[PDB]
Amino acid sequence: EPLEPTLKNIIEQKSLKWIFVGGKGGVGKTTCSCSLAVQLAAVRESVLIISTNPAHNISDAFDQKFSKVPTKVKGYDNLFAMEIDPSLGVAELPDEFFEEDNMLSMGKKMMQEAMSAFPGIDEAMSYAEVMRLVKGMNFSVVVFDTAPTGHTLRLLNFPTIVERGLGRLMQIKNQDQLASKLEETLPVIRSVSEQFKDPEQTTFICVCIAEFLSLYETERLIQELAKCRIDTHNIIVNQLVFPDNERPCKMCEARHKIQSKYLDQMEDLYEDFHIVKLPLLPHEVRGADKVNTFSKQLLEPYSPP
Amino acid sequence: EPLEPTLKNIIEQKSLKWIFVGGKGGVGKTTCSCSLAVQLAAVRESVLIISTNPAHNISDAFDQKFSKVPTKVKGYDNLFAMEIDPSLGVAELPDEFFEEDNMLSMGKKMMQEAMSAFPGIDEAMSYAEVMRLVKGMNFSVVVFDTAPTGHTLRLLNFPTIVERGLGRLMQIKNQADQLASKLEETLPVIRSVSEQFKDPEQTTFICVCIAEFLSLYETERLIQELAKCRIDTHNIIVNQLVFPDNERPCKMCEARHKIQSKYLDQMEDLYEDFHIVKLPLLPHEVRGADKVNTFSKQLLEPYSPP
Amino acid sequence: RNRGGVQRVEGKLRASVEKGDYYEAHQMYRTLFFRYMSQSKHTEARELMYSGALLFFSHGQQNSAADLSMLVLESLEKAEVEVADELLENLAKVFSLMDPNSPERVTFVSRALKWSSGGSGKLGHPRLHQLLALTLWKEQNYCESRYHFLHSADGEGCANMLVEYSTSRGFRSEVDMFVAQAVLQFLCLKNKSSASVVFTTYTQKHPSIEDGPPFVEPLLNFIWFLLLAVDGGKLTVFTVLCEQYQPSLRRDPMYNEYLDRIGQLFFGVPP
Amino acid sequence: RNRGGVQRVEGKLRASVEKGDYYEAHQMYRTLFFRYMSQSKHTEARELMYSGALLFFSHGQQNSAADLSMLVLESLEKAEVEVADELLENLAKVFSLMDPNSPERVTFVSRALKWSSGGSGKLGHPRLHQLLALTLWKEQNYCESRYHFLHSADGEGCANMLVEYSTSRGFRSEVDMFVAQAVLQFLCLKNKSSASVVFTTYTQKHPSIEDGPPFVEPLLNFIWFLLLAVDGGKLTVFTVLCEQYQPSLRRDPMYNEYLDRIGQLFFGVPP
Amino acid sequence: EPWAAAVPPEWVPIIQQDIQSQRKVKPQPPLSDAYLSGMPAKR
Amino acid sequence: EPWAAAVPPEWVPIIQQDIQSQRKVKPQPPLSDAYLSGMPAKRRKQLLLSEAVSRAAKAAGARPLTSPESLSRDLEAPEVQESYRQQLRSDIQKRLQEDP
Amino acid sequence: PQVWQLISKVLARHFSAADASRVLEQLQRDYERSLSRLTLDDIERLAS
Ligand SMILES: Nc1ncnc2c1ncn2[C@@H]1O[C@H](COP(=O)(O)OP(=O)(O)OP(=O)(O)O)[C@@H](O)[C@H]1O
Ligand SMILES: Nc1ncnc2c1ncn2[C@@H]1O[C@H](COP(=O)(O)OP(=O)(O)OP(=O)(O)O)[C@@H](O)[C@H]1O
Ligand SMILES: [Mg+2]
Ligand SMILES: [Mg+2]
Ligand SMILES: [Zn+2]
């Protein structure tokens, strides 16, 4: 009667291009997103994973360091990973063998120096790389890792605000050469914006644990996404504990009852949402083989012994 | 022989004014920060908590919703809490007896509206509140439930870059005077905050982490970044530890204890000259004044498994 | 089944409220409100938020009650409910229950006024302004009470509050100026009837002011003649009155500016 | 107050490397680097990072090795180590080991050049430029190799690489023009001796270039005369040569502005 | 008087007394802050 | 000779021969991509019939009486029209021998 | 005939005679310049 507690819909919906994973910190966004990307790679032609989260962990999750440029993930023929650069791409040859456009380039260099550590620079470069990918159209689907809920919301909000600002700037401009740069970038910007607003093109995966803070922070996140009109109809409950009735200790029992309370709360609260439940594995979840094994149950529904 | 695994150093360092808490998301920054603030409130005359994280949870931690202006915490007299504003001063009551400056009004309105969701505006307004409190001085010490490592480091470095930009502007004075006067007036407070953040006796950073690969090395990276910013930090909070009972240890507890032992030994080897205070995983939700107080009690008393 | 979740949520909210888990109850209220607004059950969501806000205010849960009141405003706005006197009364009641120093009231008021017939402008609806002014006056927030009264249309209550405010704070030499200022400000806006009624009431009721339209104080006589002229709208009379009473108008420079607006608003002075 | 934790960490790093847990080993390498730099054991930290980078390269752990090389550069920068041929050759080897397309090569090269004789100038120490040029030439990346040679002080290898590059990619009517551009670009920079040697070697050794400076190509004869003239700095002779050979110079328009700098670099022409 | 014609006759008398009062009225003392609270941003 | 005086005498004959030759020689053909990689990369040196004809009309100032959609429909990439690109491929194939 | 008819046949249908001739001659000059613009790399681009 209820929706299937599996992400099978995500795998099936081939029209899906952009997938975002978010929630409270430490719920497992990184591991869950890696698992989802691994599952997708088995179906789509090419899959990318992007860690917008500063101090990126996808390298840790896959136990294989990744550069800013996408690189192939060991053990997979079409899975690629990349860690966004919070800094600007200021690398370049030291200078030409003659004078240059220094009169113009110097202001740009000062701007880069100033904005290198600007608080919003991380998400700004994330949006820049999103635009670059939209231009490239290289990977069939791209998954995202976003650390907090608030900054994920800011990133999702960018397209709208940037498009509005660009439109207003055009109106003020037509009220010299750089105008080209506007018309060059307005289409692509718009192109991504609609994609973020189109449920077919994009979707958002909320991942949470069975606890008060996690549950209600997830609720706030869902409401904010509704405000931004970003589709989302599946949630990953992570780090569940199912007591081994053969040998249930005190802490396991208490944690299980707490998780049961909040999981029943979720079930009542989130009708018409797929609710995929993931147990807390004993061994660490790191490395391609472990991540693949953990992801297998992300599609096949889990059940306690 | 090693450093005492308790935050007693933080409590006794009465000169301490600003306390930051950070680390990998979900390790317990909010709960540990609340516990530390509760402990301090029993010593300092008045302490404050600020939820820098956009998704504020100190309300959830204390089971008592807090406004955007400091408010006393239920069950305490001198403990205040607040949540940073995610928006600018858009709500106001304008006058209408005369024509208004349409150009200036529209410019300010559009600026604030566009900047309302602009990234870092959370950090920008957090810095604004930092300056407001520095002028206010009303509170003895203020703790921050900082956002995850990245944005926290961005915020911490913000004073340096803003001070440098103001210095550049002073170097390029007018080469609209009310704007110049305002810019000149705010320099001393920016300088004061920048200096304070750099003083070990004035401020310190508490790193909180769990016994796992990702959390451990995220904490390591954060520590190195703080060293780059020269922000003092000499104590870590290992959180959510598990100590299986000798009687009936179950499979999951056994494996998790093995993993945590490995990574905790790693931490002990890696972080000499740090007070590594260890907190267990309680069997009940840590929410509400009583639960938080009980949890904080052991945050100062060196915990030892039965 | 597919909808039993909402009912179970509501029952759990009731149980938590009985238990006193006020913060958890507030969270449950927010969730229920969002779900209802999803189903376009706007009226039910608004009623639930109103009841919850009143309940939290009764228990002193100031912040939670304020948040639920804000949600009430969200329901009214998103549902585009036409202004109704009962809704204004409810909003004023909620605003009364809030803490005067808590900034949320401002945040609330600015929102509420905006919702109330937003087409008119920042004036909102005069009825709501009158209610807010009455509430503030009962709370002795004389500055804001006077502000709202001026934006209101209730001349009589405005005059009574001004009389109390003058007898409380103003100096002996300022008694007329208050009403004059108020009257002048009332004419900075197009509310001449309010000016007439408030001036009449202030003159009659105020003990320190002697009765009789031919007032002893030159300033009161000037204001009375200015009201009569505005009734006649004769620019020449207005200029004559302005020139003759210049020493009195100089008692406060702001008066001059008001006159200018008045001249524009009632005597065709060029912009 | 240390208790031998660093030694235990080092042992664990060794064990992890022996186990084939490369990523964890790289993490421990970073940790050890920072710990050592705290103790100011700059030389030991640099040696450890260099060895680890070589090890990771040997096993194909590209990104980890590149990160460790970046750490080597960080150690050199912080320790303010005077440039020495051994360190430069180590950096050259490390760069050679990196993957050509990865931007990390660009970043590492830029940082190394900035460090290399950082106080001398923005060009960087010629030895590093020459080593990078050789490495790129072996890679057949003629563009960057030529760029570095131009910035380098070596002409002989530059001349040979130019000969090979022109033969492989240059057209029939461009053999002389390649060396012309190289010589003019060298001369715009103060390194005139490099221009002389590269011209001599390229002309002597290029199969399609006849021996004896009196060449068939008028442009090459012009370059010869220009090299002779710059030795004396006679502006009138320079102008004579420029005007007379204008048809040859126009083959590449940029040549014109190049000559301009020559005039002010060696003939004292005002800018 | 030139202005007397504009105003209706019954307004005329009081005005002179008012004028006469304005010719003997002492300077206005400083205004109470309560009065000051009644103006916009500019006071 | 005017400029002969400034230069050393030994250069003058060679300069004379170069001057004579510079007129007999034709201009330099377009630069190769190889050499084109040398100069600073700021200033650098048509199978699509629809694009080519549109560009030519815009440059010459010509305007089709019918909307361009009709013209595009007429040349809707048939084999006979793609004989255009086959002829271009053949032309470049013949010109390749000039400098492989 | 050759490419010139291939272009003129479609041009004359909707262009004016003078406009068609101008477009054709501009196309011919562009073709000549492109042949001048040719390089060893152009072989790969035109082959596709
Ligand atoms: N099902 C699971 N079983 C066991 N450990 C898990 C599971 N899911 C996640 N973990 C571990 O829990 C820790 C937190 O998870 P993870 O780092 O993926 O979270 P996150 O959403 O990326 O957090 P952050 O907000 O810090 O980016 C990591 O050690 C991860 O390996
Ligand atoms: N010692 C503990 N014992 C039991 N539960 C704990 C403990 N510490 C934290 N928790 C719970 O773990 C979850 C995560 O902790 P918490 O929310 O305080 O972390 P955080 O660092 O503030 O999170 P985030 O970075 O996502 O804002 C919460 O349910 C918290 O109640
Ligand atoms: Mg993560
Ligand atoms: Mg937190
Ligand atoms: Zn257990």
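Going by Swiss-Prot, the residues shown for chain A are 16-190, 210-339, listed in order.
Just so you know, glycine gets a Cβ as well, placed from its N, Cα and C.
Residues or ranges marked as ATP binding site by Swiss-Prot on the basis of experimental evidence: A:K39, A:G40, A:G43, A:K44, A:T45, A:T46, A:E245, A:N272, A:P313, A:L315. Sequence-distant neighbours of A:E245 (ATP binding site) (same chain, six or more apart, CB under 8 Å from its CB) are A:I292, A:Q293, A:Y296, listed in sequence order.
According to its DSSP assignment, A:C286 (Zn(2+) binding site) is helical. Cβ neighbour count for A:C286 (Zn(2+) binding site) (all protein chains, 10 Å cutoff from its Cβ): 22. Here Swiss-Prot flags A:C283, A:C286 as Zn(2+) binding site, drawing on experimental evidence.
Annotation for A:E114 (mutagenesis position): no spatial neighbours, criterion Cβ-Cβ under 8 Å with sequence separation of six or more. Here the residue is the original one, but Swiss-Prot notes a mutagenesis experiment at this spot, A:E114 to P: No effect on interaction with GET4. No effect on tail-anchored protein delivery.
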Looking only at A:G43, A:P313, which of these binding-site residues has the biggest number of Cβ atoms within 10 Å around its Cβ?
A:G43
Rounded Cα separation (Å) that holds between A:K39 (ATP binding site) and A:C286 (Zn(2+) binding site)
22
Please report, as a whole number of Å, how far the Cα of A:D210 is from the Cα of A:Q190, with 19 residues unmodelled between the two.
13
Including all protein chains displayed, how many Cβ atoms other than that of A:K39 (ATP binding site) lie within 10 Å of its Cβ?
27
What residues, ordered by sequence, lie under 8 A Cβ-to-Cβ from A:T45 (ATP binding site) and sit at least six positions away in the same chain?
A:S66, A:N68, A:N72, A:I73, A:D75, A:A76, A:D160
Three states by DSSP: which one describes A:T45 (ATP binding site)?
helix
Mind pulling out which recorded positions among A:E114, A:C283, A:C286, A:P313 sit under 8 Å from chain B, Cβ to Cβ?
A:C283, A:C286
State the Cα to Cα distance, in Å, between A:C286 (Zn(2+) binding site) and A:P313 (ATP binding site), rounded to an integer.
13
Return the members of A:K39, A:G43, A:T45, A:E114, A:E245, A:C286 (the recorded positions) with CB less than 6 angstroms from at least one atom of ligand 1, or none.
A:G43, A:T45
Give me the non-local Cβ neighbours of A:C283 (Zn(2+) binding site): same chain, 6+ apart in sequence, Cβ-Cβ under 8 Å, ordered along the sequence.
none
Filter the candidate list A:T45, A:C286, A:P313 of binding-site residues, keeping only entries whose CB is under 6 Å from an atom of ligand 5.
A:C286
Pairwise CA distances across A:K39, A:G40, A:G43, A:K44, A:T45, A:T46, A:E245, A:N272, A:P313, A:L315 (listed as binding ATP) top out, in Å, at 20
